[PDB]
Amino acid sequence: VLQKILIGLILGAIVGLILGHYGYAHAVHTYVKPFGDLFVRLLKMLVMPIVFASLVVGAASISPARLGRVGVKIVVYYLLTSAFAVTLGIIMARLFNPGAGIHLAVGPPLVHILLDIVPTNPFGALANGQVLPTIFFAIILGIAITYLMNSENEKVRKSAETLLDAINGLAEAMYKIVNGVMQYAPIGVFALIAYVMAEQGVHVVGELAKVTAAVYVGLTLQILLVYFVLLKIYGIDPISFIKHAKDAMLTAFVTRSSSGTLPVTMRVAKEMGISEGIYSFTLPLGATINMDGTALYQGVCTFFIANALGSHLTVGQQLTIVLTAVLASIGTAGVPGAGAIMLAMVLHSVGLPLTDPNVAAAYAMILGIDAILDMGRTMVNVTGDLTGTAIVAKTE
Amino acid sequence: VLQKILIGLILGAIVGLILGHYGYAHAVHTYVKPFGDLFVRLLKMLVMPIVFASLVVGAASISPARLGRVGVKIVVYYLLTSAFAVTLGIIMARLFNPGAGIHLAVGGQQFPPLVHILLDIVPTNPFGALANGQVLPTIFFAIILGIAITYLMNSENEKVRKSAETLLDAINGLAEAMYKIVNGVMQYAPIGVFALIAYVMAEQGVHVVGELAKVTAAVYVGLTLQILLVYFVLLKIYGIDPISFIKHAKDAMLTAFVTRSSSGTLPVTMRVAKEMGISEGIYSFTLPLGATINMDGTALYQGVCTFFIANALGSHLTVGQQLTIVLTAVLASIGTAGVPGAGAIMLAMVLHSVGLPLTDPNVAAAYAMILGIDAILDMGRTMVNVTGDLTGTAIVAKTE
Amino acid sequence: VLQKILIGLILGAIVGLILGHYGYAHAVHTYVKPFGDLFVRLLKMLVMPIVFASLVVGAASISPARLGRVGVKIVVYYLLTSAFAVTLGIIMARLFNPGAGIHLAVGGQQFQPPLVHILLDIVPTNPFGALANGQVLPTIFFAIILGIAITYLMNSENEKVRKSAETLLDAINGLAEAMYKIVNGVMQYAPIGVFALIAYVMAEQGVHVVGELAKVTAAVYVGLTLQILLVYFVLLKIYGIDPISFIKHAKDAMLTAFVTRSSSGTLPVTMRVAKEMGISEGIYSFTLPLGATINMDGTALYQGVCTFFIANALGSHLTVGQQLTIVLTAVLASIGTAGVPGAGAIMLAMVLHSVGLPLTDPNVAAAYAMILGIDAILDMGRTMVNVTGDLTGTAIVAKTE
Ligand SMILES: N[C@@H](CC(=O)O)C(=O)O
Ligand SMILES: N[C@@H](CC(=O)O)C(=O)O
Ligand SMILES: N[C@@H](CC(=O)O)C(=O)O
Ligand code: NA
Ligand code: NA
Ligand code: NA
Ligand code: NA
Ligand code: NA
Ligand code: NA
C-alpha cells in the first residue's frame, strides 16, 4: 500500500523526534539521512527529462489558445493565490503574536532575469538544471513540431512525427520510472522526517513553537479557506483532489523540494486525467512561481522579527509586505532552503536588514527551525500548483 | 515586410545617435539595449541545434568527395579571401593616413599553444561540446556521426538499417524545426535591430570624430571595396548573379551587422543558405566552419589598425616587411572568435608581430582609443565576415 | 593489417627508447606525442554515446535475471579477480626483493572521500549533466533504468505508448550502432597513434628503468603475466572457452589499453571487441563500463608490489602477519582507482596509509616519488590487465548466462 508512506512518516516522525531529544542528531544524520537523500537523488534524476519531454508532447494542443489562455489563466491564478497567502499569514501573526521576549543574544537585476528565461544553449540549459529556460524552449520546439507535421512536404512530416514520438517515448518512460521510485518513498520518507525531527524538531519550544503554529494554522487555512473553496466553487470535488494529490503532497512535504517533487507532481496530474498540454506547462512553471506556502511563511516571519524587535509593523503600510512577499515568493527557488534566504528581501522592504545584528539574531533563530517550517510551506507550494492547474484544466 | 528592419535600423541609428549626443548613453543602455539583447538571446538559442542537426543530415551527400573536395575548396577559398582582405586594409591605411596627432595621454592599460588547439577540435565528450557552445568540435563530430549513419543504412542487416534511418530522421526533424523557428525570431528583428543600433550609436557613435572618424572611413571604404572588388567580382566570374545574392543574403547581413556576432547570426545565415537552395551537404559544413575561420572583415580591420597605431607612434611600418601584418592578420583572423569583440582583443597578436606590444603604454594608449569605438568598426567588419562565408559557400556550392 | 599496430608498437618502442637515451625527451614530447594524443581524443569522443546507447539497447534482455544475476556474477567475479591480483603481486615482491639501497635524497614532497557520499553519487541528479560531464557510472545507472522502462513501455495495452517507445529505442540503437561503425575508423589511426604513444613513454620514462627501478618493473610485469596465465587462461580454460581464441579476439582492446593507459578511453574498442566475439549488448554493455572502473586487476597487483617496494627501501618487516591488510585495501583502492592513465599511483597512497607509512614522512614521499618517475611504464602493463580482466569476466559470465 501507499499508506506505508504514512506508516513511515508517522514511525519516522516519532523515532526521529525521540532520538534527537537524546542528543543523537548525529546518529541520525550519519545513519538515516542518506536513505532519505537517496530517495531525493532519484527524483531529481527524473526531473529534467520528464519536464522537457512532456512539454514538447504537451505542445500537442492548440498553439494560440490553450497555451496563450492557459498561461494567462494560470499566471493570473498564481498571483492571486500568493497575494492571498501572505495576507492569511499576516492575519495569523496578528492573531498569534510571536515576539514579546527580546531577541536574546547578539552575534538581482530583474531584467537580467527575464532575459535568462530565453536560453542561449538549450543543451546547456538541459544539462544544468534550469527548468525555466527549458520550459521556454520545450514549448517553442513542441510548436515548431506541430507546424512541421502539417507541411506539404511529407519527408518533413515524416521525420517530424518520428522525432515527436521518441520524445514521447521518453516522457512516457519517465512516468514509468516515477512509479518505481515511489516504492522507495516509505523508507525515503521515514528517513527524511527522522532527520528533521531528530534535529530541528527538538528545538520547537517557547516562542519558536508559537511561530510554528502561526504558520501551520495559516497553511491549513490556505487549503480549507482557499483551495477547498476554489475547488468546490469550480465544481471539482476537493476530496477527490486530495485523494489523488496525496502522493505529491507527501513527497513535497517530506522532500521540501518543490522542484524535486515535480516528477511525482506531474504523474499525479497525468493520473487524474489532465492533458500534457496543460499540466506539462503549468506544473513546471508553477513549481517555481506559485510558492503560496512561502508567501504565508514570509508574511508570518516578517511579523515574528518585527515583534521581537517591537516595531509598529506600520499600522498602515504592511501591504508592502504583502506586495514584496508575492515578489519574493515568485523569486524564491524550489530548493529546500530558499524561503528563509529570500525572506531577507521582504525584510529590507519593511526596513530591517540582517545588518542590524539583533535582526540578524532573530532571523538566525528562525533559521534554526527552517526545515520544520519548510515541509509544511513546501507542500502547500505544490498543492497550489495542482489546484491551479486542475481549476484551469477544467476551464479549458 | 523585411524593410521594417531598415525602418528599424534607420530610425534606431538616428534615435540612437541623437540621445547619445545628449548624454543619455545610460537612458539607452538601461532602457533599450535589453530588447536588442533579447533578440540575440533567441538567435543564440538556435545555433547549437541547427548546427549539429543540419550537419548530420548534411552527411546525406558523398563521403569522400563533396566533403573532401568541398572542405579543401572552402578552406582554400577562405585563406585567399582573408589574405586579400588585409592587403586591401593595408592599402586603405596608406591611402587615408590615420596617425599624425601624437597619442596624447598615457596610462589606462592592458595585460595559445596552437597544437593544443587542433587537438581541441576533436571533442572528448560530444554532449559536453554540445552543452558548452563549441561549434568547432561539434562540427567535427556531427560529420563523423552523419557519415557513420549513411554507412549504417546500407547495411545487410535491416534492423541496423531500420534504426539508422529512424535516428537520421528525428535529427532532421530537429534541424527542420530550428529553421522553422529562425523564421519566428526574425519577426523580432525590426525591434531587435532598432534597439541594437540605438545602443552603439548612442554610445560609441558620439565619439567618432577627428582621427577616429578618419580610421573609421578607411575601414568601411575598405569593407565596401572588399565586396565590390572581391565578392561582386568573384560572384560575377563564377557566373552567379551578385545582385540576386545580395537580395537573398540581405537578412544575414543585417543580423551580422547589427548583432556583431558571426556566431549568433549563424542560424539566420544558415536559413539564408537553405532558402537560396544549396545543399545541407555543403552549407551545413561550410557555414559553421567559416563562421569562425572566415573573418575577412576582421583581417581588414586589423590591417588598418596596426597601421593606425604605428602611425600615431610614427614607425616606418617597415617599408618592406609589412607583409608580416598580412600574414599575421590572416592568422589572427582565423583565430579571432565570432563573438562581438574579439577582433580588437586579437589585434594584439598582429601588433606584437610588427613589434609594438600593449606594454609600451603609448601603444596601449592608442589601442585603448581604438577600443573606444570598436563596436562601430565591429558591425561593419562582422557583416563582411559573414558575407565572405556566403560568397564562398555559394561559389563552392556551384563548383560542386 | 592490424599487425601494423605491432609494426608501430615495435618500431615506436625502439625509436622512442633510443631518442630518449640521447636527451630528446623533448623532441618527442613536442613532436610525436600529439599524434598519440589525437588518437586518444578520438576514442574519448566515442565513449560517452557508445556507453549510454548500448546499455539502453542492452536493456533488451530479461529484467530481473540477466541483469540481476549477471551483475551479482560479474561483481563477485570482479572482487575475487582483484583480491587474487594483489596476492600475486605480494608474492612477486617477496620473490623479487625490491628495496635494499636506502631511499637516497629527501625533499620531493607531496600532500596527504566519504564513501557514502560516493554511492549516492552513482544515482545522477540530472542525466544530461552526467552525460555531458564524463561520468560513466551514474550514466550506467540511468541508462539501465531507461532501457528497462522502455521494455515495459513497449508491452503496453496503449499502442501509441508502444509506438513512440519502439521509436525511441530505435534511434538509440541507431546511435550505439553508429558508434561501433566509428570505432572501426578510429582503429585505422591506431598504428600511428600507437607508435607515437610508446614513442613517448619510451623516450621519457623508459630511459630511467635501471637498477632497483628495473627490479620493481620486472616484479610487476611478471606478476601481470602470471595474472593472465595463472588466472585468465585458467579461468577461461575451466569455463570451456578457448583462451587462445579469446586473446585473438581481444588483441585490439589489449593493445589500445596498454598503449593508451586509459581503461576508460579504451572502452569503445573494448566494447567493439565484445560485440565482434558475439556477446549480448545485454551483458557486455553493462559489465564492460562497470568493470572499466571497478575491475582494476592490474592495479591491485601494481599496488601490492609497490607497498612492498617502499616498505623494503625503508625496511619495515611489512608485518610478517598482517599484510593481508594490503590485499584488502589494494582491492578497495583498485575499486576506487579511476580509469585515467595515472590514478593507480595516486591511489597507491591509500594502501600506504593503511600499512602505516604516509607521504608526510618525507623518505616515504621520496620513494613514492621514485616510483612515480616510471609510472607510465608500469601503467601500460597494469592497464592492459585491468581491461583483460573485464573481458575475461564478461565472457565467462556471458557463457554462464
Ligand atoms: N523548499 C521550499 C522553498 C522555500 O524554502 O522557500 C519549496 O520548494 O517550496
Ligand atoms: N564580432 C566579430 C569579430 C570581430 O569583431 O572581429 C564577428 O563575430 O564576426
Ligand atoms: N591507467 C589505469 C589506471 C591506473 O593506472 O591505476 C587504467 O585505466 O586501468
Ligand atoms: Na509551487
Ligand atoms: Na518561488
Ligand atoms: Na565568417
Ligand atoms: Na576568425
Ligand atoms: Na578494468
Ligand atoms: Na578502479
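Following Swiss-Prot, chain A residues are numbered 12-118, 128-416, in order.
The deposited model was determined using X-ray crystallography, 3.3 Å.
Every residue, even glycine, has its Cβ placed from backbone N, Cα and C.
For the recorded site, A:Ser65 (mutagenesis position), the DSSP three-state label reads helix. Remark: A:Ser65 (mutagenesis position) has A:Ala191, A:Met194, A:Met286, A:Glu296, A:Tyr299, A:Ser300 as non-local neighbours, by Cβ distance under 8 Å and separation of at least 6 in sequence. Quoted from Swiss-Prot, the note attached to the mutagenesis of A:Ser65 to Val states: Strongly decreased chloride conductance.
Residue density at A:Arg276 (mutagenesis position): 28 other Cβ atoms are found within 10 A of its Cβ, drawing on all protein chains shown. Quoting Swiss-Prot on the mutagenesis of A:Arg276 to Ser: Increased rate of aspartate transport; when associated with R-395.
Annotated L-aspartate binding site per Swiss-Prot: A:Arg276, A:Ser277, A:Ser278, A:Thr314, A:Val355, A:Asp394, A:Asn401, in sequence order. Reduced to three states, the DSSP call for A:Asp394 (L-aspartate binding site) is helix.
Counted within 10 Å of its Cβ, the other Cβ atoms near A:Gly306 (Na(+) 1 binding site) come to 29, all protein chains included. The annotation Na(+) 1 binding site is assigned in Swiss-Prot to A:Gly306, A:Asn310, A:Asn401, A:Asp405.
The Na(+) 2 binding site annotation in Swiss-Prot covers A:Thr308, A:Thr352. DSSP gives A:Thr352 (Na(+) 2 binding site) a coil state; it is part of no helix or strand.
Counting only residues at least six positions away in the same chain, the Cβ atoms of A:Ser93, A:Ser278, A:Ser349, A:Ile350, A:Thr352, A:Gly354, A:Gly359, A:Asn401, A:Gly404 sit under 8 Å from the Cβ of A:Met311 (mutagenesis position). Mapped onto three states, the DSSP output places A:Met311 (mutagenesis position) in coil. Experimental mutagenesis is annotated in Swiss-Prot for A:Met311 to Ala, with the remark: Decreased dependence of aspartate binding on Na(+) concentration.
In sequence order, A:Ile213, A:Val216, A:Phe273, A:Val274, A:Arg276 make up the list of same-chain residues 6 or more apart from A:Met395 (mutagenesis position) whose Cβ falls under 8 Å from its Cβ. Among the sequence features in Swiss-Prot, the mutagenesis site A:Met395 to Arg is noted as follows: Increased rate of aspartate transport; when associated with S-276.
The Cβ of A:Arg397 (mutagenesis position) has 32 other Cβ atoms within 10 Å, all protein chains considered. Listed in Swiss-Prot is the mutagenesis experiment A:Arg397 to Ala, annotated as follows: Strongly decreased affinity for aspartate.
Other Cβ atoms within 10 Å of the Cβ of A:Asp405 (mutagenesis position), summed over all protein chains shown, number 35. Secondary structure at A:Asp405 (mutagenesis position), as computed by DSSP, is helix. One mutagenesis experiment named in Swiss-Prot is A:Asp405 to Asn, and its note says Strongly decreased affinity for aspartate.
With 9 residues not built between them, A:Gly118 and A:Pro128 place their Cα atoms 27 angstrom from each other.
Each of the binding-site residues A:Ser278, A:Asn310, A:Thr314, A:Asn401 was scored by how many other Cβ atoms lie within 10 Å of its Cβ, and the smallest score goes to A:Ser278.
Among A:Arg276, A:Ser277, A:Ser278, A:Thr314, A:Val355, A:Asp394, A:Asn401, the residues given in the record as binding L-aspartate, the maximal Cα to Cα distance rounds to 12 Å. Among the recorded positions A:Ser65, A:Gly306, A:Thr308, A:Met395, A:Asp405, not one has its Cβ under 6 Å from an atom of ligand 1. Cα of A:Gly306 (Na(+) 1 binding site) to Cα of A:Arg397 (mutagenesis position): a span of 15 Å. Note: the L-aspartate site is recorded as A:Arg276, A:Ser277, A:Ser278, A:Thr314, A:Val355, A:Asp394, A:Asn401; in the same chain, A:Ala272, A:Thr275, A:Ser279, A:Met311, A:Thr352, A:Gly354, A:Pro356, A:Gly357, A:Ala358, A:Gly359, A:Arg397, A:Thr398 also have Cβ atoms within 8 Å of that site's Cβ centroid. Proximity of the recorded positions (A:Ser65, A:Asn310, A:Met311) to ligand 5: a Cβ under 6 Å from the molecule is found for A:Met311.
Each of the binding-site residues A:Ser277, A:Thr308, A:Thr352 was assessed for Cβ neighbours inside 10 Å, and the highest tally belongs to A:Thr352. The closest partner of A:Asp405 (mutagenesis position) among the recorded positions, by CA position, is A:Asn310; the full candidate set was A:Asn310, A:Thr314, A:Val355, A:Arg397.
Its own atom aside, the Cβ of A:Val355 (L-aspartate binding site) has 15 Cβ atoms within 10 angstroms in the protein chains shown.
Under a cutoff of 8 A between CB atoms, and with a sequence separation of 6+ in the same chain, the neighbours of A:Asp394 (L-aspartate binding site) are A:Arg276, A:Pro356, A:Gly357, A:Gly359, A:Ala360.
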